[PDB]
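Before anything else, here's the structure in question.
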Amino acid sequence: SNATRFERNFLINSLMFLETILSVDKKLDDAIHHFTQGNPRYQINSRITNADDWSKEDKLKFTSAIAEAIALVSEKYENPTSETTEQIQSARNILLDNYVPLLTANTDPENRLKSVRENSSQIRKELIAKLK
């Protein structure tokens, strides 16, 4: 159970940054991007559910926000052991491989990123409830 706690905390913090980035305007999103700029290639596009129903702009907003979220969470761990780098790699792989399909599912075409925001808030609340 504690073997999964690293990835669960990583997810909670990543979702917090995801929701924050999706909650502010384009200028702030570009400022956040600029701050995390320089760059890992996470292949987030391929994990979006029903990606052919997503506009290019929505995909760009989402993938940028995820990559920025991973950057922001990952930089909290200064001087990591091999175990921490592998832990980050797995928690990030869980975010990308397990949660991006969840976060991008059942979104409302009127405003898909608002749906992502709400999917994220619910998932994060559930995980937090079972950590506390």
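Sequential numbering from 1, following the chain as shown.
If you're wondering, the header gives X-ray crystallography, 1.6 Å.
Any Cβ shown, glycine's included, is placed from N, Cα and C.
In case it's useful when we look at the structure, here is the feature table from Swiss-Prot:
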- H33 to A (Swiss-Prot position 68): Results in attenuation of L.pneumophila in amoeba (MUTAGEN)
- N39 to A (Swiss-Prot position 77): Does not significantly impede L.pneumophila replication within hMDMs (MUTAGEN)
- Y42 to A (Swiss-Prot position 80): Does not significantly impede L.pneumophila replication within hMDMs (MUTAGEN)
- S64 to A (Swiss-Prot position 102): Does not show attenuation (MUTAGEN)
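Are these features on the surface or tucked inside, and what touches them?
The Cβ of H33 (mutagenesis position) has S64, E68 as same-chain neighbours under 8 Å, each 6 or more residues away in sequence.
In sequence order, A67 constitute the residues six or more apart from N39 (mutagenesis position) in its chain with CB-CB distances below 8 Å.
In the three-state DSSP scheme, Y42 (mutagenesis position) falls into the coil class.
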Express as a whole number of angstrom the distance that separates the Cα of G38 and the Cα of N39 across the 3-residue gap.
5
Taking 10 A as the limit, how many CB atoms besides its own sit near the CB of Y42 (mutagenesis position)?
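Counting Cβ neighbours of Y42 (mutagenesis position) within 10 Å gives 17.
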